[PDB]
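Please read the structure below before turning to the comments.
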Amino acid sequence: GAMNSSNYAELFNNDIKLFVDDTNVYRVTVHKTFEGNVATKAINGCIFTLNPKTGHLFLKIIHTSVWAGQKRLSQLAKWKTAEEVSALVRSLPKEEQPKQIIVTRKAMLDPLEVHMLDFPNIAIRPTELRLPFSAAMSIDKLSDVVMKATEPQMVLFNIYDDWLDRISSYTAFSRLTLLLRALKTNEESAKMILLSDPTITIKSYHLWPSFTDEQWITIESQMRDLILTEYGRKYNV
Amino acid sequence: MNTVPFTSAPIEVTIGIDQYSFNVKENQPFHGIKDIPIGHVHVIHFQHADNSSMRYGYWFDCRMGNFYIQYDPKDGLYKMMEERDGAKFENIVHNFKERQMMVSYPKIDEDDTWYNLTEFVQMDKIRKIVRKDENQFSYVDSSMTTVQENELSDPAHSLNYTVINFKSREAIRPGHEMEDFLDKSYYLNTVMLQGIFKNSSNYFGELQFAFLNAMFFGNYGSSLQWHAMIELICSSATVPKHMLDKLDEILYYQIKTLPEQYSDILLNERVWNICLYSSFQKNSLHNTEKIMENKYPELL
């Protein structure tokens, strides 16, 4: 069934599961033509496939060449997503294949279900959570590898850096979604918070700065404050 | 013209024959239905005055035998049976007519309704969907589930409709996932028509039989099957032109005959709105669309 606030801790049990977010697969800029009509230009995108228990991220880069000569691209993007997710599962050894795939947008259910017909025992699940994975391209190193790609490419990351050496999956996931929620609501302020102090650096093999435990407490509170301020602004509350 | 005599009518029952129906009182001297048109299948069905659940009845074709009805006080239902003694049967039919204890199949000469509803329905195909090979006629009732329903419990009593499933390997060629899911033409024309049904007439026959069982018995799995076979055609971009024109006629007469009060459980909103207004064949069902809009605009 659908994933919601009630069955939230299932994400951190030992049943392998992946989130799939397709929000950044088909990305365009909208511009005016010489004749004054509107046209789009595609830019590179990505499928965001994440194991919330381990932090392993399978970032499949979608190169603009995929779209060449194709129609109804927003619909095609959903099927390309499902094709690539299915190829990923096939590429994994049996004991690493997920038992569930949770799609962040309900429009992905039928395409993934059809692409996964060969895996009848992998459950394809929607979610009611309003997860902020669209802000993945606010993470500088992820945006950079996507935009520099010259061809289709799979790039692997751990989205939790080394946090799991010190905190649990549940807490790691709460931090990730907090950071991304903030980046989504006000990217400039979120990024200021994360980088203000120049003495706290990002390891070459990490995505986020090397905060101490106490500094993460301060960061998380600043992100909370950011998110509440922006809410008051949005609704005049 | 053929006859289906009744031994007696011990319990108050509403008797249907095709789209017609008569009320018969407990131990009323009722002894059959005469002047039944030869050349079509027929269905005689029952609903007891005491149990408006369980409508039930028998599909039959008078060319295949002499059939009659007899109430069974143990099983408590009107049973169809075959009489093999041709002389004993003419004798009963003649004496009951002489005594004028038989209703006449009340067909208006202008009326092709029953023909239009049963055009492709063959008794031999019915007997493969309702498997009971010792009888020439077939029992169906409100509660019988289909084989596909059974997959998601007693197989002897199942409706063996052809299984249609849009999210299955059968329907989806590897490597053509998106193409085949959005354009079911492959599934319709190669898998179903050429593969399984062999021709469009057998397909239409099952579709018509499914509709009639849903209408006459409120059989829910039959209604599911009727809608699936409509949706498969309407969701195919490439359909033989003769099939589209015939489908428009088939559906028109089905919608025409449906009881107005039943349009709520018998018509799947999503399928009809998709077929009439979204599908590849939105513009190919002009008669069906016109009657749906003037009779059931709420559903749309």
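Residue positions begin at 1 at the first shown residue.
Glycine too: its Cβ is placed from the backbone N, Cα and C atoms.
With a cut-off of 8 Å between CB atoms and residues at least 6 apart in sequence, the same chain places A:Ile47, A:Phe48, A:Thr49, A:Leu50, A:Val103, A:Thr104, A:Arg105, A:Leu131, A:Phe133, A:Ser134, A:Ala136 near A:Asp21 (mutagenesis position), listed in sequence order. Recorded in Swiss-Prot as a mutagenesis result, A:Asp21 to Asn (Swiss-Prot position 1853) carries the remark: Reduced growth at 30 degrees Celsius. Strongly reduced growth at 16 degrees Celsius.
A:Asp22 (mutagenesis position) has a Cβ environment of 28 other Cβ atoms inside 10 Å. Swiss-Prot documents A:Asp22 to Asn (Swiss-Prot position 1854) as a published mutagenesis change and attaches the note Reduced growth at 30 degrees Celsius. Strongly reduced growth at 16 degrees Celsius.
For the recorded site, A:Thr23 (mutagenesis position), the DSSP three-state label reads coil. Listed in Swiss-Prot as a mutagenesis experiment, A:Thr23 to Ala (Swiss-Prot position 1855) is described as follows: Reduced growth at 30 degrees Celsius. Strongly reduced growth at 16 degrees Celsius.
Taking the Cβ of A:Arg105 (mutagenesis position) as centre and 10 Å as the limit, one finds 17 other Cβ atoms among all the protein chains shown. Experimental mutagenesis at this site is recorded by Swiss-Prot as A:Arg105 to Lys (Swiss-Prot position 1937), annotated: Severely impaired growth. Reduced growth at 30 degrees Celsius. Strongly reduced growth at 16 degrees Celsius.
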DSSP three-state assignment for A:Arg105 (mutagenesis position): coil
